[PDB]
Amino acid sequence: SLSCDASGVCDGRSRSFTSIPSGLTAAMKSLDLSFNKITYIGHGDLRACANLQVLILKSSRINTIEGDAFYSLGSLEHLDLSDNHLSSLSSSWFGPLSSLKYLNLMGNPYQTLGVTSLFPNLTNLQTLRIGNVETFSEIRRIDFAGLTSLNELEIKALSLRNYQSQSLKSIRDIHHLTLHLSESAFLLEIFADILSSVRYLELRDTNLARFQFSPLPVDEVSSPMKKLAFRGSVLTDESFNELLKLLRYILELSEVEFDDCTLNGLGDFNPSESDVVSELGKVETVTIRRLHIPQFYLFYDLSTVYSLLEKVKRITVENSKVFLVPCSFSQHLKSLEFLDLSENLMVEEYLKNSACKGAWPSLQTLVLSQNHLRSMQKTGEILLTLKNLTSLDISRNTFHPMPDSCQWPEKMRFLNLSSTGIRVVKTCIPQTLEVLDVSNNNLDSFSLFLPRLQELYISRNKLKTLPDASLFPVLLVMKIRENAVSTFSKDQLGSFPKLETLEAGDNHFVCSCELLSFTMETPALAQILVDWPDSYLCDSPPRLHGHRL
Amino acid sequence: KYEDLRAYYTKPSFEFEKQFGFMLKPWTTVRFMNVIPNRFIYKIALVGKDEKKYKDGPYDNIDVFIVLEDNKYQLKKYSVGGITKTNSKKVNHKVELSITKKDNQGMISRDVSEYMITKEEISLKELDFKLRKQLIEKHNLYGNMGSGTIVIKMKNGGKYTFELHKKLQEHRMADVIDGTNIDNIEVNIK
Ligand SMILES: *[C@@H]1O[C@H](CO)[C@@H](O[C@@H]2O[C@H](CO)[C@@H](O)[C@H](O)[C@H]2NC(C)=O)[C@H](O)[C@H]1NC(C)=O
Ligand SMILES: *[C@@H]1O[C@H](CO)[C@@H](O)[C@H](O)[C@H]1NC(C)=O
Ligand SMILES: [Cl-]
């Protein structure tokens, strides 16, 4: 009822097993027993697979496991017990798993990790996941006893009732800590215990409206934390300020993210200049996605944000209904080098103010993909204010046909026009371009002379002929999949003098001797075509249809 | 008795040129125009002829004369009317300001000064407010006396009149006139 391959990888997934299947062997290296109905696991059910390296028992209905059930799994490296029905954990289970690297106990209705440390012998553990939405309510100092270093630690404690002080402090290093907290009640206690270990902190679903700061024990060395992210949090202008005060403890913080967050209240907070945080330390990257401001009304004093983003080099604000970056605000971002405003509401009329005379002085890369831009001509003219812009992405914008004449930033060498619905390319596009992406459009041909072009992306278009080499005397890379070419003679191939990489795959070809002879004569061009011959299937005739070369 | 007028017409005023005006989600009964010359988002109510005048916008190259006041919506940065088109050319158009005052002891005095017009298009809001303040500071308007008129005389006859015993009607603050067509100004305080 189960099938294994030649590498000892056996599939017993989505079966109706009510117990571990019999006749397992020492030749088995991987076992997938997910989506089953194994209510009970006995002492010898898994004794035969002494060489098992991977054990997935995800989504079964496991409610009982004998203490010594894993006695012979000394070679096990991966144990996934997520989404099961284990309401109690036994330290006996993990004792013989000295080689264990990944352990998932998340999604089980247990209230605690037990009265006995579960992991003191998992010396090789790198990843640990625990907790649940409804019942996990307490963290004790012994819970994580024995762990020195972890790459990823995820703790779901949305229903946490008590955290024993110094519990998280025993872990020396944690590259990525994910915390699911519904309230901010224990945030300060937890934070204090992770200043020396966590390199990347992620907070999910936390309501921080009631959060209030208070001085933490200043300690010996600096925090190794480089990234801090908030996911699904709720903030107020007041509480947001309180959070910033934590920055004094993570002086090496370089990146901050706010994803799917909500900012409530009106827009007035009016504090003294002392409770206001105006410094952002060494943070150079700020990333915001799907931010909801349900009452963007009473808000009026943007300057606190001016000192916050003063020394910031990278900013991302995705899918957050942005329609305007005020000129005066744009002029204050003197250090900004990268700005991403994808999936917003930018239109030329508002963009003219955002990229006003003096806006984003140091900007090098600007991404305006999937906005409401309609005109390439007016847009290039508007962006002329950006003297250092070198890369522009205006993909996923519905542009009207382009004209013969256009003005663009003098240093612009990269341009993304993917998915703009264009049918023709005209001299609007500057010859200063080194990289051009015009994929996923409606082009029937390409006749634009670009003397400096090194890379052209034009996949998913309607070209029936690879474009003339003379249009690109120095092209290095060309990707033209999902188009409409069918032949590719040696002449045109050798025509590009500097060409290195070509992607003609996933196309519809005609299968003729006049071509096949060329295929056999020089397979030395297999080092110019990627995904060859995987994606180079034929179409005609019906005999060779869907057959590789 | 004239304490309210003196308080209002001694408020600080703000003026900004070449501003970018925009409209938001109309959250209350009266639409607002927003400008951010620096770091403050200013909300300016659209009343009177401005309701017809401004639609979805955006509106570039506007000047604003702003006076901040107590209001219902509890906004902290709110002025009313006073929106005009910015100068196309620089203007220094000097006009005569005459001031007649009949004091508490029936004595009639007449004084004169010059008033510098610097805008091609100027709001009644701006003229009313600045002139009354000048009259308050220098001629004790709303001290013992708080009646009479300000009259803006245009070169081709027309008049714009501000009655001093009460605040300027709200809708007229959006009313704009040709700054370069003002001939003179006559004040009569009594
Ligand atoms: C130009 O932009 C497009 C999209 O705006 C990029 O194409 C892909 O977009 C999808 C979005 O559905 C992403 O998932 C992919 O990662 C994107 N890249 C690829 C290679 O598929 C495209 O990559 C951009 N061009 C360049 C040169 O960066
Ligand atoms: C380009 O970036 C430099 C970086 O310091 C900045 O000083 C300058 O103002 C920007 N613009 C020009 C025209 O150099
Ligand atoms: Cl809008």
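Chain B is numbered as in Swiss-Prot, which gives 167-356 for the residues shown.
Quick reminder: no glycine exception, Cβ is built from N, Cα and C everywhere.
Here is what Swiss-Prot records for this protein:
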type	residues	note
MUTAGEN	B:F186 to A	About 100-fold reduction in cytokine production, when associated with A-188
MUTAGEN	B:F188 to A	About 100-fold reduction in cytokine production, when associated with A-188
MUTAGEN	B:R338 to A	About 75% loss of human TLR2 binding
Distant-in-sequence Cβ neighbours of B:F186 (mutagenesis position), under 8 Å, six or more positions away: B:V201, B:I202, B:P224, B:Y225, B:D226, B:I228
Lowest local Cβ density (other Cβ within 10 Å) among mutagenesis positions: B:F188, B:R338: B:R338
Assigned element (helix, strand, coil) containing B:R338 (mutagenesis position), judged by DSSP: helix
